[PDB]
Amino acid sequence: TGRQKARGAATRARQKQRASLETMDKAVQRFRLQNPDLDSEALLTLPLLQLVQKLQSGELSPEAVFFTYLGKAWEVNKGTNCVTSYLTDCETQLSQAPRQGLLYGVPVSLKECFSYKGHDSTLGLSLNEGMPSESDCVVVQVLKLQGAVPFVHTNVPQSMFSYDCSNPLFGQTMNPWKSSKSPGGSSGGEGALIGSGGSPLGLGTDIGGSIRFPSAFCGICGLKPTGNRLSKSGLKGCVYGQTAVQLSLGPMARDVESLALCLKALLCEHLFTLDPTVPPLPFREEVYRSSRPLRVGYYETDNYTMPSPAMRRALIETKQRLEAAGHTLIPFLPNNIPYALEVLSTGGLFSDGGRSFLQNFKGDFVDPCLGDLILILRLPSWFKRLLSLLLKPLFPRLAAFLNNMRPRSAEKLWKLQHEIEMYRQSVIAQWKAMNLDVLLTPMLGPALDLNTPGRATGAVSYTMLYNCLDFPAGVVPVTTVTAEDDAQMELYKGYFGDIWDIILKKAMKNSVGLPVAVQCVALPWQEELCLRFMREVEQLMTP
Amino acid sequence: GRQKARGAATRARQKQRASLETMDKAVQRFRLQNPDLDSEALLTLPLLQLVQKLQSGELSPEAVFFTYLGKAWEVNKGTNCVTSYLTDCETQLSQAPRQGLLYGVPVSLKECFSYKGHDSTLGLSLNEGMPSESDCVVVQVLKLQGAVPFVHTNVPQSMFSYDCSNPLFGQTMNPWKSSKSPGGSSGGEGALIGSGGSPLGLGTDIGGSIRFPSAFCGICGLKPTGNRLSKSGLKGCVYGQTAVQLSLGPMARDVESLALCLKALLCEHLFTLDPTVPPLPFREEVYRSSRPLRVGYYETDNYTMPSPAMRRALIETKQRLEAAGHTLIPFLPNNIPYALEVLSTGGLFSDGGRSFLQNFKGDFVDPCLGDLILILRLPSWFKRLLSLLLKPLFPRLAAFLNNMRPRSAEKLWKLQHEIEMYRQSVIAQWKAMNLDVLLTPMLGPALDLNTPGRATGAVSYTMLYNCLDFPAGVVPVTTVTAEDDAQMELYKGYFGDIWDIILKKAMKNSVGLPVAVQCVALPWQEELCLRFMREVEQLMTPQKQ
Ligand SMILES: *[C@](=O)([C][C][C][C][C][C]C1=[C][C]=[C][C]=[C]1)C1=N[C]=C(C2=[C][C]=[C]C(C([O])=O)=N2)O1
Ligand SMILES: *[C@](=O)([C][C][C][C][C][C]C1=[C][C]=[C][C]=[C]1)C1=N[C]=C(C2=[C][C]=[C]C(C([O])=O)=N2)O1
Ligand SMILES: [Cl-]
Ligand code: NA
C-alpha cells in the first residue's frame, strides 16, 4: 500500500542480482575446467603492481586474471553481499583491452553509482530501478581506455547518504572481518569486496567520508582527492546542484601504491578531453616519489568525537614511528571544528531542508540503516526550529545539527557559501603559519555494528571536516584492536553524553582483531604529496 | 540624506588630486635628471622587448618607471582613468627581485585589486576611507615577479556595469573620443593602457568587464577560466555567488603581453599563496604551436544584432584565417536566450539583488547605472506583475525581470544544476564538431557615455562565456569606417525593444574607433586561447608582432 511499485522494484532487482551471480559462477566453472593447473592463490595474493607487471609482460593472461578474480568475488560475496550486478559484456572488454594501457588486464570493481552502459544505478532507490544507463560515465570510459576491465557494481546504503551499507533492493552488505559489523559506507560494497580479496582495485565517492569509512572499517587503503581532481561526469546521484560541499571520487585498494597507479592512469589526456571541466593536472611522479623529511601536523582528538582507545593508540603509535623516522611532528588542530561540522557542512548538505534529497524517497521504503534521517528531514521548518530550541540546553550538538538542517533563501545560501570559502582560507592560513607539509589525524574505527552508523551521526566529524575544507584525505590501516583497547572502550564516555556518544560505545563493542586506520591530509590539489605521506605511514606501520 | 555620500566624494576627489600631484612632482624631478632620455622610444617598445632590456640592464627600472608614470599622468588629463598613485611603489622599484619574469615592469591595477594602505572603493561611499590592510594574492605575486604596480584605475560604481562612472571619482572617458565610454567595468585600465600610459594591467570580468574595455579602447584582454588565477583578497560587492563565476585576467597592447603576464602569474608563488587554485603551469608549447586550427565561428548570436563594423570585423577575420589554412566551421552554442535570461541572469540575481543593493544604502546612484538599482528595489511580486504585462510586446525585458526575482536555496540548487548541464551540452556540441577554438563577434564600437547601463541586452556576446566559464579573449582587428557608420542608420536589432533602440543610437558617430573579435577555447585552455588570439593578431594587424 503505497509500496506496490517499490515492492516490484525490489523483486526485479533481487532476481537480476541472483541471475548476475549465477552467470559469474557459470563463467568461472567453465574457466576452471579448462584450467585445472592455474595457481589461483598465487595470482590472488600478488600485489596489484606486480599483477600489472605480469599482465604487461605476458607472464599472466588477462583471462586467467579475470576469471580468477571473478571466482574470488563470487566466493567472498557469499558472506558479504557486496555485489549487486555483474557488468556482463566485460568479457568482451577483456578481449579488446588496450595493450599499452597502464591498467591492462586489471579487473576493477565499481561502486554502483558509476554509470555503466545497459545497467541500472539504483542507489537502492525504487525510483532508479529499470532505468539502465545510456552510456559509461567518463571515469569508466577512461578505465577502459587504460585497459582495465570493470567487472561488478558493488552495494551502497540506500541513496548513498550514509556510512552504513543497506538498501531495500539488494539488502545489507556485511563486514568481511565480522558479519555483525558494518563494512562502512557509502562505498561499503567496495570496502567489503577489496577487503576480502575479491578485487585488486575499486572506485568510490565521498561527501562526508564515504571512501574513508569503508576503507578503514574493512582494513584497506582509500583516497578522497580534492573534489574536482577527477571527473564526476556521468555519475548517478541523488541531489543535484548542491555545490557548497562538493562530492569527490577516488580509489580504494589493498595498498598505497595501487592508489597512486590508479590516479596516474585516470589523470591522462583521455580524461581531460572527455571532461574539459576538470583541470588537466597530470600526476606529478616526482612529488609522489619524494622521500624528504616532512613537517607533520597531528591531533589525537578533534574534541568532538572522543576517539576510541584503539583510534588514539593508532594515532600515537604512527606519530611516534614518524618521529623516529626523522619527520617533525607538530601539534595542530583546525580551528572552529564545531562550526565547520554543524553550520558549514550540515548547512551546505541540507541548505534546502532536505526537500531535494527527500524526492528520492517518495513512495519508497526507508532502509533501517538510515535511522531517523528521513523522518527528521520531513519535519516542517518551524518544528525543526522549535525542537532545536528545546534540545539546546541538554543536548547542544543535536540541537545544532537540527537547526542547521532547515530550508533557507538563496540569499542565505550565498552567505553560507561565502563562509565556507573564508573558513577554507582560515585553515589554510593556520596551516601555513605552522609551515606544515601534511596533517595526521585519527580515523573512525573500529567498525560499528550493522545499523548503527545511522544513529551515530556525530562520528562523521573526523572525515566530513575535509569534505567541508575540500582537502585531499586518505586512510591507511595501521593496527588492529587489542583486548586492552577493547576493554578500555567499555569506559568510553564521549564529550557530550548525548545519544550519539552512547550509541558509539555500544556499536563498537566486541571488536578485538578489527582493523584501525589513521587519516592523512594535504592541501588542495596535493594528492601526490598526500599519497607520499600515506606511503610513509604504510612503510612504518605495516612493515 | 546625502551628506555622508557627499563627504565621501569630497575626500575621494582630494585624495585623487593629491595622488596626481605626487606623480607630477616625481615625474618632473626625474626628467630634470634625465634630459637626454628618449621617452618616446621607451614608451613604444612592445612589452616583450621592454622586459628584455630591463633584464639585460640596457634600461634601468627607474627610467622605465618614471617614463610610464609621466605618460600615465599626461593621458589621465583627458581620460580621468587614474584614481590613486600606489605611493610605496618607488621603494618596491628598488627592491624588485632581479630575476623576476616581470622585473621592472610598471603594472596598472583595476581598483578592486586590494593594495595595502589604499581604499578599494569601487566607487561606493561605504568603502571610502577603509584602506586595505594587505595586498591581494595576485598583487603579491606580481611583486615577487619584480613588477611594480603603480596605480589604481577607475571603475563604474559597484563594478556591475560596462560603463565607467561613479560618484567618487567621476566619469572615465574613452581615449579615442571623449564622448564615448571606455567600456567597463575595467574601464580605467582600458583607457590607460589604450592611450599608452601602462604596458600591462589586471582587470576582472563577470559579464564582460575585461573584454568590453579592451574592445572599446582597442587593446587586448583575456578572461581566463574563473579559477585559473587567484581571487584571494580581491575587493568585491557580492559574496558567495558561485553560479556565474568571476574571473581575473590581463589587459595589454598585444597578445604576447597577455601570455607573458599569465606565465609570470602561474608560478609556485601563486600556487603556494593560494592552494585553492589548481597548480597548472603555463604550457608554453601549446601557446607557441603553429598547427592549423579547427575554428568554429558565428557572425551573430541572434540576440544582439551586430553593428555593421562588428560583422565586417568577424567576416574579414574569418576570411584571413581561411586563407592561412585554418578550417572555419559554423558553430553556435545551443539555447543562447535560455543561457542569458534564465541561467546567467538568475545566477547573478538569485536573491533578487538584495545583497548587491546593500552596497547602495545611503549612496548616490551614478547615472551610468541607468535604472538597474530602481528596478532591483521593486517588490518580487511587482517584478512578476510587470513581467507579465511586458511579455506580449517585449519578451526580452519581461524575461530579464522575471529572472531577477529572489528564490529559495532549493531553486538555486536547481539553477546550479542547469548551469552544469548547459556547460556539458555546449562542450558536447564542440566535441561533436571537433573544434579547437571558437571565433565570435565582440561588442563594438564603443557606446556613447551613459548608454551601456540602458542597453543591457548587448552583454550577450560576452556573458555567455561567464555562464559557460570558458576562457575568452578579445583582439582589435579593424576600425569603424564612415561606410560602417552610415550603415547604423539601417540597424533595427532583432527585438526592437528599448535595448535595441538605445544600442542603435549609442553605436553611431564612431568613425575611427577600434573594433575587436572574441576568441574562445575550452575550460583550462588559456594557452590555446592565447595561441588563437596571437594568430588573429598576426593576420589582421601583423605589425603588432
Ligand atoms: C558518503 O560520503 C556519505 C557518508 C555519510 C555522511 C553523512 C553526513 C551527515 C551530515 C549531517 C547530517 C546527517 C549526515 C557519500 N558518498 C556519496 C554521498 C552522497 C551524498 C549525497 C548526495 C550524493 C550524490 O548526489 O551523489 N552523494 O555521500
Ligand atoms: C563586469 O564583467 C560587468 C560587466 C557588465 C555585466 C552586466 C550584466 C547584467 C546586468 C544587468 C542584468 C543582467 C546582466 C564585472 N566586473 C566585475 C563585476 C562584478 C559584478 C558583481 C560582483 C562582483 C564582485 O563581487 O566582485 N563583480 O562585473
Ligand atoms: Cl576547480
Ligand atoms: Na533598462
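Residues displayed in chain A correspond, in order, to Swiss-Prot positions 32-574.
Going by what the header records, the deposited coordinates were determined by X-ray crystallography, 2.0 Å.
Just so it is clear, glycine is given a Cβ too, placed from its N, Cα and C backbone atoms.
What Swiss-Prot records for this protein:
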- A:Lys142: active site, charge relay system (ACT_SITE)
- A:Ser217: active site, charge relay system (ACT_SITE)
- A:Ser241: active site, acyl-ester intermediate (ACT_SITE)
- A:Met191, A:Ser217, A:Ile238, A:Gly239, A:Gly240, A:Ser241: substrate binding site (BINDING)
- A:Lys142 to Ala: Lowers activity 40000-fold. Lowers activity 70000-fold; when associated with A-217 (MUTAGEN)
- A:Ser217 to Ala: Lowers activity 3000-fold. Lowers activity 70000-fold; when associated with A-142 (MUTAGEN)
A:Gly239, A:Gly240 as binding-site residues, winner by CB count within 10 A: A:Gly240
Sequence-distant neighbours of A:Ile238 (substrate binding site) in its chain (C-beta under 8 A, six or more apart): A:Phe192, A:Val276, A:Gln277, A:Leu278, A:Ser279, A:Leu380, A:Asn498
Inter-residue Cα distance where the pair is A:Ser241 (active site, acyl-ester intermediate) and A:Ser217 (mutagenesis position), in Å: 5
Cβ contacts of A:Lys142 (mutagenesis position) (under 8 Å, same chain, 6 or more positions away): A:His184, A:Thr185, A:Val187, A:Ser217, A:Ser218, A:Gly220, A:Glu221, A:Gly233, A:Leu234, A:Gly235, A:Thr236
Farthest-apart CA atoms of A:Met191, A:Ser217, A:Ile238, A:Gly239, A:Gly240, A:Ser241, residues recorded for substrate, distance in Å: 11
Residues that sit under 8 angstroms from the residue listed as 'active site, acyl-ester intermediate' by C-beta distance, when 6+ apart in the chain: A:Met191, A:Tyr194, A:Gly216, A:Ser217, A:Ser218, A:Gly235
Neighbour tally for A:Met191 (substrate binding site), based on other Cβ positions within 10 Å of its Cβ: 28
Shell of the substrate site beyond A:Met191, A:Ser217, A:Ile238, A:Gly239, A:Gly240, A:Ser241, same chain only (C-beta within 8 angstroms of their C-beta centre): A:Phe192, A:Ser193, A:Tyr194, A:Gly216, A:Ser218, A:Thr236, A:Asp237, A:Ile242, A:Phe244
Conformational class of A:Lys142 (mutagenesis position) under the three-state DSSP mapping: strand
